[PDB]
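Asks: Quick one: the structure is below, questions incoming.
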Amino acid sequence: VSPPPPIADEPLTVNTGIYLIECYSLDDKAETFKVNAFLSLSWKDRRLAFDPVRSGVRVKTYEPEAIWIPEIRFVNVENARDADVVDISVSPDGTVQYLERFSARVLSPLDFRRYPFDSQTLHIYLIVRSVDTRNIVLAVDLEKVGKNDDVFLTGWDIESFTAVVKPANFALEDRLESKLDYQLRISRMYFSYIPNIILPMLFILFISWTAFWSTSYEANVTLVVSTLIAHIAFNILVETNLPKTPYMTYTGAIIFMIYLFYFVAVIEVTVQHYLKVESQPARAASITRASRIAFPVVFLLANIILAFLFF
Amino acid sequence: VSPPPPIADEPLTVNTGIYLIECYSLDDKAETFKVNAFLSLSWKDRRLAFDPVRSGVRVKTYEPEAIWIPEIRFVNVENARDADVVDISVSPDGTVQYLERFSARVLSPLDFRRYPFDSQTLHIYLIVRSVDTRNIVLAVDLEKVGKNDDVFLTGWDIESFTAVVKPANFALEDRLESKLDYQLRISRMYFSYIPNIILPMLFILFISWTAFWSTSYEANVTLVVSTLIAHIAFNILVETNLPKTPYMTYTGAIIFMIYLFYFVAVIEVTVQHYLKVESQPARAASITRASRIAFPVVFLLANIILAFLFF
Amino acid sequence: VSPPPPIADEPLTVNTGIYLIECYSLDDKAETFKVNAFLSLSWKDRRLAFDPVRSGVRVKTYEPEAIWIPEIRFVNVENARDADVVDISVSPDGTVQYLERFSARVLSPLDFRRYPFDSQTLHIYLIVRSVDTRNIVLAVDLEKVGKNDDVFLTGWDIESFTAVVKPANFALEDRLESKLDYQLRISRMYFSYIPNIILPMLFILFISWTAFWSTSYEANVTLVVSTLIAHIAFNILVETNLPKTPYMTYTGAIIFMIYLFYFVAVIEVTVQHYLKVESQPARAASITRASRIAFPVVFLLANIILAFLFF
Amino acid sequence: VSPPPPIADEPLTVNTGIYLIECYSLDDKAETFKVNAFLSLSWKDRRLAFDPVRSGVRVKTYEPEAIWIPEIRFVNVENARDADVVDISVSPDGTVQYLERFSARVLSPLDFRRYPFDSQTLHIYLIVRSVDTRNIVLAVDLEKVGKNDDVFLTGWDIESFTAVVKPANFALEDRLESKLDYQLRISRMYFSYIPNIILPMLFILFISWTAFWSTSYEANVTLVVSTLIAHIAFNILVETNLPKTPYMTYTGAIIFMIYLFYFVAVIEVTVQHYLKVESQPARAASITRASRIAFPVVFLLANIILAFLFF
Amino acid sequence: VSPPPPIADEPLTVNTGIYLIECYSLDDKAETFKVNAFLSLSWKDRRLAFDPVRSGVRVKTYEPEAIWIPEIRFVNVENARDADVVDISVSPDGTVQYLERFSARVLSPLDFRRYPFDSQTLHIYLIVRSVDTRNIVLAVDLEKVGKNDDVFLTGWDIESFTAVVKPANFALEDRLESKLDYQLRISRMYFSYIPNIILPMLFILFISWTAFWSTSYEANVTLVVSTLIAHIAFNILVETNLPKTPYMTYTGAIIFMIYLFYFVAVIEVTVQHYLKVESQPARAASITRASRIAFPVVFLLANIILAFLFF
Ligand SMILES: [Cl-]
Ligand SMILES: [Cl-]
Ligand SMILES: [Cl-]
Ligand SMILES: [Cl-]
Ligand SMILES: [Cl-]
């Protein structure tokens, strides 16, 4: 069960290929996704070569135990992949054609800074560690790389499954390692975003601005504070549908700015009343009348600035 | 062992049959369902044939290790199915009758656009990959296909377990694959829907409309904003019982429209008061009196339109 | 090994018996419960008979491999039971006495229509499939059926562990199946129900009725709407302790009726004010005075009707 | 292998000892705790005795397969313990010294009646079933019983790991069973209890009592009802940190009483206003002035009574 | 196989080294983290030595079964690590160079007292138990200790992976144990902290202080109580992002103090009104005017004190 010796002083290329059968369970929080696929490997072990005339067979089938197979692993997997050998076939030249069906919870990092308009690149990193007797490098057989059309990620759009053909060969713990990058590109499709999240949140915010057409401090306090409780309650409602990140996101910025417009509104309401009370009613009414065009315009600009900064 | 050699240039039919023992744990979010069933396969391996006179037995029982068994897999499963061989029986001609009891978390997509009146078609896809020496196709033995009467999905109605008899044989990674479609049809039975979700939500909304029989801006602000907080609180309460989807659903549309009727009501309340204040009390009262019939009628039409658009 | 041949044309009775060691983890939502128990089986395999004089032994102990054992399974289990053979003992006549300790997540349906006064019957169904050479039927050895006194289900009262002695023998996929019904009876013991759920919910409701001793529309709107938000908030608080079902439950009906009494109260408040406003103050006060006895009495009757309808 | 024969008509004592390596994951809801430990057993199998002169060795090491080992199990475990044999050592007399490292989710019942001042006794029950040929009893070797000092349960204080030396030998399914009680004593250490739970809850309650220094029914209704919503909201906030039990707990009683003080306060507010309105202002003010000392004193007594009843 | 005999009366040093491949899934609540890594061990077994001239090979590769390997375990792991041997290489002197890839859920305690500015030290404890025939001690080969640069913990900053070179050799259950401390240092990086948690919480608090520029008791009660409900609602919103601990944390203290400033504000509001009412309007206005500078300054000091006490 030794590796195949070299003809000359060359490494062994193992011709890889992942075919996605069923991609599912993307955990935006944990930055994981479970995948169920085919892994196809191919190398040349001349020890296993045969004359198809004497053998009377075109292709000899082997058990994993019977022949030498390279130790292929995944870099960013949670635990060991649940792989099951489908077929091992040796052509007369000694070309081994290996196939296995596996399933693994992959760990690719996610970027929600542009949420819900963010797009991702999910990584599946294939490694192989060079042995003492001979060095091993990974190749990409593009014919054996693809994805099933049924493969779905609800709320996403599966764009492309490609692979960086060039391996990232490097040194590790005194041995050569050959790494390959398999990239799954998914772009978000949150259709019900503006009616589920933005629209009711803008309604609750606009309700507060009716305090610029009112003069009752008691009515204005109710308007601005009560809508503020409504805003918070609504955020607890859409808490589920929102990115729980240590960094500021696009949607997250909008929401923040909204809490600020509640604060500024309160200040107005308080000032209008203080001026009214301090017998400066002309200034009081001037402000409430200005706020009527000021608050909507400033909101619109600040939101245009935001969108520009994130995109 | 090796596969059984052909009489002629025909393929080997493996006569499949799934009998649902206990279907359970449907995760509307993950679009999964766990199933516990019997898988029955049958093929003819003439190598295993015998004279029942000399053997002194009518049917010989075998261990999976002892004889060749086809590599049958599921396409849309999360991990490998937890199968346990029940019985392997060979008749004197070499007809193998295999039976196993398995359990697997299946991944069929779900459609909640018509919630809570939606119905589903759960798929269980059976494959087999053709070997180098001989090609393999799947057949459906309808006698060995059914479901237990006890099989329950709480809140659903299990209608039919059928299978597309015709296999979808296709090319994959340079080998013949034979696919079978087993379909489980379930139609929703949400009995407590109108009293758990719709009725209290309509009450909270009607309470707001009492502001059309009021003239106190301070009472109307309390009525329309406070019921709005009640609406949001109620949604957090029924949050559990509602479809968390990236697309707009039926119930989801109703709810949206309700947040809009809160916004429109506030506008009314604000306008009635502004006219009252601007010494146009006739216009103010005309509106509040109109809103009295306007809001209920428009709600009813818009809800009739909705139902028609979704069904 | 082969099954034991019949003396005559009789089936083989396997004398079953489940002894519950530790019953736990009942998931009211999933309708599951995990159980840890002993399964005792006994049959007569005359091939294994011996003369205790020559053998010099009263009982011979065997390994599962060494002797024939019937394929016993559970019908309503999630996955395969984690069983471990305790002891296999053969008496001189050939009577095999098998014992194993297992653990399985059982799937019995639950009925919460009468919550929190509901009682359940948890089912553990034992099957055995008849072989080609001989048919097999299950018997109940009542001596080997019981439960440990320590066995607890927090919030329940474990009443009785009994079994329908008569097996439900039936045809399946062309073979005889012998089914047994093991029934675990548990009756709910929700002691802190009236102070955790009912009492604070009645207080929040009574607070609203103080609007019948008030004449301030502005105070009444606060009373009826604010307590309504308090009711909803309280429901979110007891959300945990309540049955999440597709059907209407007892507690669920009470709660519904309460949302209706909020609606009716609002109507009153609105009417009293409209009459007061429309210079019909005599009618206005007549209603508020009537509501004072009307609301409590109607509540009491409607609640008496409810209890009668559910019990 | 067979069990060791007796010298005389005596049973075999298996000298047990559990050493807690890492105790963790206590699920107050499920009444479970996961433990990682050493199990040390010792018995005398004279068949394995040797003369250390001829053998030239002091202690012979054996594989579990090679020698007879007693079937030791846990009573209250969820599934079978994940045990791994560390060492098996036989002294010249035939004294087997077995050691294994295991991990199991134990199921001990919990008592939260005195929460957050409750203390628990976690049980680990060791059994062994007597064989047909000889009976087996369990002994405690106190030298081999202890716990690591690092062993932590966050929010608890691990007091003592002791064992009831005397086994509870009993009859089960016609065989002798020998049970041992290993007790882990943990006393609660909820430090941030009064500032996380009690203090903000008393503040929200006191705010309501400011209604005794007010005469505005409209202000009092806001005070007593709004603080009531604040109380409910706060309970939803500390919902996580509170015992979800079918029985009444200490903290649970305090909370209940608080909902009652809200009810009584509302009654006051309503009565004071009704008397004021019914031109009995002297009685109205007498009550509000009394409530000022009445509510705090009654709260303090009722809370003293409570604490006395639970402790 | 047996362990390697000593040259003299010296123990066997096993030269350890952990290289972190992918560190992930840190459960702040459970105080656990899952890690996927390489474990490299090396010792000298002279029985395995060879002359590379006669063997004609530089390094001989072995199967775990073929040669003796030390029983290395982890102390603070939940269950047994999912290890898979990568390579076993023996140099001519008998130096075994072992490598395995493992994955384990580690259990290190966490300190959130300084949250969200807290830093942690995650522990991975390696043990080996001395055998009867020879004692074993662990050494650290610093060359074989490191971490991949891709290794991420979202919201944290992975600072250093080091190891206490000196083993903590001790007596346990009458045998020598050799323990090693591998330390992973992570410092928190909560970027969106002040806008996600602090800023909206300060806004809700400031809104309450506008009651010092108001004289309407009815407006002040709404201001202070309503913002109090907003505070509680906001805490339920950031409940997810906050440390659930039995001890007081930094952020936890800030929040507490905020509930106290709500209480103090209510007292003010109530006092100002009582003095106004008791015909002492000069004192009433003096207080409200003082509170205007008093509340902000006292808040700032108390927060400066806090920060100093925690840091
Ligand atoms: Cl892997
Ligand atoms: Cl499968
Ligand atoms: Cl089973
Ligand atoms: Cl066990
Ligand atoms: Cl370990």
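The residues of chain C that appear here are 47-357 by Swiss-Prot count, in order.
The backbone N, Cα and C atoms fix where each Cβ goes, and this holds for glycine too.
Straight from Swiss-Prot, here's the annotation block:
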- C:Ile244 to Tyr: Marked gain of function, with a ten-fold shift of the proton dose-response curve towards lower concentrations (MUTAGEN)
- C:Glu264 to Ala: Decreases cation selectivity. Decreases the binding affinity of TEA and TBA. Nearly abolishes block by Cd(2+) (MUTAGEN)
- C:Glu264 to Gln or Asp: Decreases binding affinity of TBA (MUTAGEN)
- C:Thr268 to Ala: Increases the binding affinity of TBA. Weakens block by Cd(2+) (MUTAGEN)
- C:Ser272 to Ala: Increases the binding affinity of TBA (MUTAGEN)
- C:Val284 to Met: Displays an increased sensitivity to propofol but not to desflurane (MUTAGEN)
- C:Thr297 to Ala: Marked gain of function, with a ten-fold shift of the proton dose-response curve towards lower concentrations. Also shows slower apparent rate constants for activation and deactivation. Displays an increased sensitivity to propofol but a decreased sensitivity to desflurane (MUTAGEN)
Asks: Rounded to the nearest angstrom, how far is the Cα of C:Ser272 (mutagenesis position) from the Cα of C:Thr297 (mutagenesis position)?
Replies: 23
Asks: Name the mutagenesis positions, out of C:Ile244, C:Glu264, C:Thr268, C:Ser272, that lie close to chain B, meaning a Cβ-Cβ distance under 8 Å, keeping sequence order and answering 'none' if none do.
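Replies: Qualifying residues, whose Cβ lies under 8 Å from chain B: C:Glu264, C:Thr268, C:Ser272.
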Asks: Have a look around C:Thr297 (mutagenesis position) and count the other CB atoms within 10 A of its CB, chains all included.
Replies: 23
Asks: For C:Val284 (mutagenesis position), which of the three DSSP-derived states applies: helix, strand, or coil?
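Replies: The three-state answer is coil.
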Asks: What is the nearest of the mutagenesis positions C:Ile244, C:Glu264, C:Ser272 to C:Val284 (mutagenesis position), using the Cα of each?
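Replies: Answer for the nearest of the mutagenesis positions: C:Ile244.
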Asks: Going by Cα-Cα distance, which of the mutagenesis positions (C:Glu264, C:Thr268, C:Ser272) sits nearest to C:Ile244 (mutagenesis position)?
Replies: C:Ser272
Asks: Write down the Cα-Cα distance for C:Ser272 (mutagenesis position) and C:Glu264 (mutagenesis position), rounded and given in Å.
Replies: 12
Asks: Mind pulling out which mutagenesis positions among C:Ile244, C:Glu264, C:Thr268, C:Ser272, C:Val284, C:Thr297 sit under 8 Å from chain D, Cβ to Cβ?
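Replies: In terms of proximity to chain D, the mutagenesis positions that count are C:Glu264, C:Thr268, C:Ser272, given in sequence order.
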Asks: Run through the Cβ atoms and count how many others sit within 10 Å of the one on C:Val284 (mutagenesis position).
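Replies: The answer is 17.
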Asks: Which number gives the other C-beta atoms within 10 angstroms of the C-beta of C:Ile244 (mutagenesis position), all protein chains shown included?
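Replies: That number is 14.
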Asks: Look up C:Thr268 (mutagenesis position) in the DSSP assignment and report helix, strand or coil.
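Replies: For C:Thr268 (mutagenesis position) - judged by DSSP and reduced to three states - the answer is helix.
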